[PDB]
Amino acid sequence: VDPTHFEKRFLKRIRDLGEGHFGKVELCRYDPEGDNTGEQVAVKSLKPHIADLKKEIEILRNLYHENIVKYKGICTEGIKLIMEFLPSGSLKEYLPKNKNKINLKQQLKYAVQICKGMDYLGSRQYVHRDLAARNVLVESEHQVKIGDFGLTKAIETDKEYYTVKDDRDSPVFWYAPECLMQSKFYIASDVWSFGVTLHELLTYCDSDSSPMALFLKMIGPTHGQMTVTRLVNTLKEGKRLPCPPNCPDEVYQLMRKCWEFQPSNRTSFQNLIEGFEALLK
Amino acid sequence: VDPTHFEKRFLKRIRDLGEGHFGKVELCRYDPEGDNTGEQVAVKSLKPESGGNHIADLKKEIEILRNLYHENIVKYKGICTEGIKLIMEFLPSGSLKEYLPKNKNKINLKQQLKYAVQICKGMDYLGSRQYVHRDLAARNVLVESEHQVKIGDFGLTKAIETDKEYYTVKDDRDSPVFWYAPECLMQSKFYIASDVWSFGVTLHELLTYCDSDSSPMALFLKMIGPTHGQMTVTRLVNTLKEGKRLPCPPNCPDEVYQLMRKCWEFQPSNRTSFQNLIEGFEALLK
Ligand SMILES: N#CCC1(n2cc(C(N)=O)c(NC(=O)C3CC3)n2)CCN(Cc2ccc(-c3ccccc3)cc2)CC1
Ligand SMILES: N#CCC1(n2cc(C(N)=O)c(NC(=O)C3CC3)n2)CCN(Cc2ccc(-c3ccccc3)cc2)CC1
């Protein structure tokens, strides 16, 4: 018996966790005894892209880090990705609900854990390209995990970036200017996304101070097909998301190093881990 | 009786000639005698659910056109007030987009260069009055006769301040991006030199008889290509940064393509002027 082979006939749908417009992530129970005692799993599948999900499956199968969601296996009819279920969900769901329990010290420990997870990915020559609070899962009050790798791409040995072709669904309010301007994705681009994610974590993912809400207030909400060129212009003039309420200036200064215009001038994940650990002493 | 005062009760709507986001231009007959012998007129008006600044902007447009007098600018006729309406002459041939595909056999290169000259004279008259047009495209160039064109819409026209070189725009979501200079796409800044860049695109349209399969939009989307209703403009900017331009129209001589390329220098200060373009076409027509 292969423990990473899930039979379709025992994978019972409970409900949806998430949707792109090419597929979904569902809560199922793997229940081979038919009595509802089976483990709950998160199951990624396509609407009725296949090559892309097969590559994503193969990336996650071979990642093993305490701050990366666990691969559990596949269901093959078409193919489904079986992952551990984290019932606390993303930081976007968990933080608004748990402000009273989650103080600054705990936010800096989640930041360190996100940086460790990201630096392990970068070490395997991957660029994530979708690092946001909605993709960071809460394992417990004390631990988070990167929970989705839908846009993760390999960087070829002795290249520095991956160039993207399908960009129409880009999370632009999280993207470094080289991604907006030239569709180029470097590890330094994930560091820029991490700065935005840290901004979300420090605002407890409140929807009224999201990266999108705050950038739209800055550039104007009614520019349609010009939205992205105004955002790049704004970033060109030096403007950045403001210091979160209650956020100490030396945390804000580590965030700002994620957002130097030029990839080569941004902080490393290792430098961020050291900065946060210094603040935690 | 003011001949520029059109009474609503005599303005009979016939059909739509054009539609934007906030208003339309309609073919009407102004028929005071009630017997269908009145003149046909083109009528610009706002949609009911109009919006914030649209009335102010149409009233500015009306004052702009009222005081333009040039043989290659559509003629103001008057207004209708009740929800103000701009009354213009009606040109039954329509725009180059309607006319050129139907009339390839009679419109040869010499006639195309004369139309280019007449567009540049109209544009240089508008520039002379400190206006930037910001919408110069074949769909806004009307055909008076086989021998004459007129610039027939001023919906985006603005005054450049005395001792400024550009106008900065804020309402941009409906921009004709495949006609826009990089400084318009990147900074929403509009110079007379920006209208020169649009003129070069409009020349390309004229030289392709406005065929839809070689439109500026079709040719740029095949270059960049059809990516997202959110990243399209930043790919287009990148394409232009790298030096890519619309190719030479089939049958277009290189000496005409070279006048068109002087329109499309990346830096506004490096682009040809309208008076230079007129000179170059006139040299070719000799
Ligand atoms: N991490 C995280 C958040 C997502 N996620 C994963 C888990 C987990 N493993 O437990 C989870 N948990 C919860 O929501 C619990 C109820 C509170 N949410 C995973 C991504 N998904 C969005 C998504 C992204 C990509 C696709 C997709 C699939 C195939 C092809 C193309 C795109 C589909 C959905 C949102 C939920
Ligand atoms: N020139 C030219 C082509 C337009 N146009 C003007 C005329 C004319 N005077 O004869 C014309 N003629 C024809 O089409 C004949 C039948 C073949 N077309 C005018 C502009 N319009 C587009 C447009 C532009 C702006 C607005 C607008 C109105 C109010 C508020 C905001 C925007 C509405 C429509 C397209 C047709």
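Following Swiss-Prot, chain B shows residues 865-946, 951-1154, kept in their order.
Including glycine, each Cβ sits where the backbone N, Cα and C put it.
Among the features that Swiss-Prot reports, ATP binding site is placed at B:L881, B:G882, B:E883, B:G884, B:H885, B:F886, B:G887, B:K888, B:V889, B:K908, with the record citing sequence analysis. Counting only same-chain residues at least 6 apart in sequence, those with a Cβ under 8 Å from the Cβ of B:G887 (ATP binding site) are B:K908, B:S909, B:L910, B:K911, B:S914, B:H918, B:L922.
Among the mutagenesis results in Swiss-Prot, B:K908 to A has the note: Loss of protein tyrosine kinase activity. The residue drawn here is the original one.
Counted within 10 Å of its Cβ, the other Cβ atoms near B:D1003 (active site, proton acceptor) come to 19, all protein chains included. Per Swiss-Prot, active site, proton acceptor is recorded for B:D1003.
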Unmodelled stretch of 4 residues from B:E946 to B:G951; how many angstrom between the C-alpha atoms?
5
Using only the residues recorded as binding ATP (B:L881, B:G882, B:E883, B:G884, B:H885, B:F886, B:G887, B:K888, B:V889, B:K908), report the maximum Cα-Cα distance in Å, whole number please.
14
For the recorded positions listed here, B:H885, B:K908, which shows the highest count of neighbouring CB atoms within 10 A?
B:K908
